[PDB]
Amino acid sequence: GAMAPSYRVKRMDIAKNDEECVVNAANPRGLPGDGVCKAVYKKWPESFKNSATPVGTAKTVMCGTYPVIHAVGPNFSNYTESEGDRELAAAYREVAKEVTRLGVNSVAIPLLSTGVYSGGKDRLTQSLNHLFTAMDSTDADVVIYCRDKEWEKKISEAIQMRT
Ligand SMILES: O=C1Nc2ccccc2C1=O
Ligand SMILES: [Cl-]
């Protein structure tokens, strides 16, 4: 229950976050995969024990006392725009329920479905706006992690535009 709930963005490996829990951009089978999920597998391998969860869902597995929230955004290559948008909205909502359940003051979160699950489309505002819609009713400090300076720039732009 953080005192003045904020949004920030950082450009670095989420595996090196300074928050009380991490959201893994997970695949539905609980496999190490690539991208966020790979660095995450290296840092918190124990968290992948029974981490498999359906598209549009989030499952928490504790590494000791450190929660890893496995959130499965849809692969837009496999879904329609409409159904993909529904599953992506749902995954973020499930992240919010988990963050609330875990009582944490802060969460590190990537933009779900913006990398190899994007179906070769820019889904920054789509993914970010679904993140906001889900996390705006929580009181955790939210720190969004990205790899690209132009993604970093536009995310902050979008955060600042609400303040
Ligand atoms: O946040 C980000 N999502 C991305 C997807 C593809 C390439 C770069 C990025 C980012 O920096
Ligand atoms: Cl992705």
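These residue numbers are counts, starting from 1, taken along the chain as shown.
Cβ coordinates are placed from backbone N, Cα and C, and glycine is handled just like the others.
In Swiss-Prot this protein carries:
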BINDING   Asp13, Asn27, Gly35, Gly115, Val116, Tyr117  ADP-D-ribose binding site
MUTAGEN   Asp13 to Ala (Swiss-Prot position 1343)  Partial loss of ADP-ribose 1'' phosphate phosphatase activity
MUTAGEN   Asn27 to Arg or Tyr (Swiss-Prot position 1357)  Almost complete loss of mono-ADP-ribosylhydrolase activity
MUTAGEN   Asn27 to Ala (Swiss-Prot position 1357)  Partial loss of mono-ADP-ribosylhydrolase activity; complete loss of ADP-ribose 1'' phosphate phosphatase activity
MUTAGEN   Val36 to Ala (Swiss-Prot position 1366)  Partial loss of mono-ADP-ribosylhydrolase activity
MUTAGEN   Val36 to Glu or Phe (Swiss-Prot position 1366)  Almost complete loss of mono-ADP-ribosylhydrolase activity
MUTAGEN   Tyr117 to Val or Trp (Swiss-Prot position 1447)  Almost complete loss of mono-ADP-ribosylhydrolase activity
MUTAGEN   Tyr117 to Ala (Swiss-Prot position 1447)  Partial loss of mono-ADP-ribosylhydrolase activity; complete loss of ADP-ribose 1'' phosphate phosphatase activity
Spatial separation of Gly35 (ADP-D-ribose binding site) from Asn27 (mutagenesis position) - C-alpha basis, Å: 11
Site extent for ADP-D-ribose (largest Cα pair distance over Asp13, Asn27, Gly35, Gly115, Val116, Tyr117, Å): 18
Contacting recorded positions for ligand 1, chosen from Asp13, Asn27, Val36, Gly115, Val116, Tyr117 when the Cβ sits under 6 angstroms of any of its atoms: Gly115
Listed recorded positions adjacent to ligand 2, that is, members of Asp13, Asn27, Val36, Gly115 whose C-beta is under 6 A away: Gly115
Distant-in-sequence Cβ neighbours of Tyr117 (mutagenesis position), under 8 Å, six or more positions away: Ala25, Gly73, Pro74, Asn75, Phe76, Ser77
Cβ packing number for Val36 (mutagenesis position), 10 Å threshold: 24
